[PDB]
Amino acid sequence: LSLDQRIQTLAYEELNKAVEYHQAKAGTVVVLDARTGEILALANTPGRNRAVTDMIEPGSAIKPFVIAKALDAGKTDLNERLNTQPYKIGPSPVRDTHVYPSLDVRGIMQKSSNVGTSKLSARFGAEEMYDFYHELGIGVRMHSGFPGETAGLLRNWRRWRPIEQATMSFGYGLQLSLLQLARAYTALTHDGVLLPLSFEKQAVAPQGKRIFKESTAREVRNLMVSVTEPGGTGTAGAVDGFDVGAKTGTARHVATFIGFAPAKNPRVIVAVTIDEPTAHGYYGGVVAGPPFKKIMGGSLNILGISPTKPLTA
């Protein structure tokens, strides 16, 4: 069995604390081995196994994949500075939390730009993006063995409005479970190769499939470190002793924080969702960042992973 009881206990405890402090309705945590896809912990607030049953709009948590795909296909590179001013398609606005007049690709990641991510997605055809989301596992049942398991939702590309391609690129109009979303992060941690996920210990990485070039995955992991450093949306999830690649999400009300460490050679993925926080903040960084921090730091300690930089706390 892949579960690690010390990690399971940590996850469950830190999750309940966050749910309490933010007066939230529920929450879920998934912790994966970043190299093999095996599940190290799966925790829920009382009730159904929300990690497998509940499809969510991933919001900003999907942005690293769109950025990665644009890089991978040569539709952008690390030098381009994009106009990130808010816009409309017909009556519907596409805008960020702030008006950034322009951003390079690092900034689009760091600042979590809906505008920037949508312009990258728009360099692909609707069908191309549809197959990409499908490739990530969206709309595909995992057959984890749990009852009630959702396949998620991926609407047929022929039906998409232009605005819908945009909104999907920043995480609305498609849906997947927290487990499906955590799995998608293996494509970043396992050097471009998406892993299946397992409840049994894996001697080696199982049969996966390549989504991105290895160079692309490495570059994106590095961009995601900017999220947890000053200037990023996810500084609450920084972990002492380590560089952490992460992404915040605040789905219109679900607060999400997902990331991995060590960023250069990842060992652990931690994914946290807190459903309808009503006290002490709304945003993924503020609400889900603190439990992520504690579960990641704790997990790395539990698994005996040495810090890559000196401790200061």
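Chain A uses Swiss-Prot numbers throughout; the residues present, in order, are 237-283, 298-502, 514-574.
Using the three backbone atoms N, Cα and C, a Cβ is placed for every residue, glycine included.
So that you can see what the record holds, here are the features copied from Swiss-Prot:
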{"type": "ACT_SITE", "residues": "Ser310", "note": "active site, acyl-ester intermediate"}
{"type": "VARIANT", "residues": "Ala516 to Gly", "note": "In strain: CDC84-060418, CDC77-124615 and CDC84-060384"}
{"type": "VARIANT", "residues": "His541 to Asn", "note": "In strain: FA19 and CDC84-060418"}
{"type": "VARIANT", "residues": "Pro551 to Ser", "note": "In strain: CDC77-124615"}
{"type": "VARIANT", "residues": "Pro551 to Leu", "note": "In strain: CDC84-060384"}
{"type": "VARIANT", "residues": "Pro552 to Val", "note": "In strain: CDC84-060418"}
{"type": "VARIANT", "residues": "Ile566 to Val", "note": "In strain: CDC84-060418"}
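Features as recorded by Swiss-Prot, highlighted on the structure.
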{"residue": "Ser310", "record": "active site, acyl-ester intermediate", "Cβ within 10 Å": "27"}
{"residue": "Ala516", "record": "variant position", "Cβ within 10 Å": "29"}
{"residue": "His541", "record": "variant position", "Cβ within 10 Å": "13"}
{"residue": "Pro551", "record": "variant position", "Cβ within 10 Å": "22"}
{"residue": "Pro552", "record": "variant position", "Cβ within 10 Å": "30"}
{"residue": "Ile566", "record": "variant position", "Cβ within 10 Å": "16"}
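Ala516 (variant position) falls within a strand when secondary structure is assigned with DSSP. Looking only at Cα atoms, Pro552 (variant position) sits nearest to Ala516 among the recorded positions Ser310, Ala516, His541, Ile566. In the deposited model, 11 residues between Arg502 and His514 are missing, and the Cα-Cα distance across the gap is 5 Å.
Annotation note: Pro552 (variant position) sits in a helical segment as assigned by DSSP. Note: the Cα of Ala516 (variant position) and the Cα of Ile566 (variant position) are spaced 28 Å from each other. Note on proximity: among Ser310, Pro551, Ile566, the recorded positions of the record, the Cα nearest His541 (variant position) is that of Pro551.
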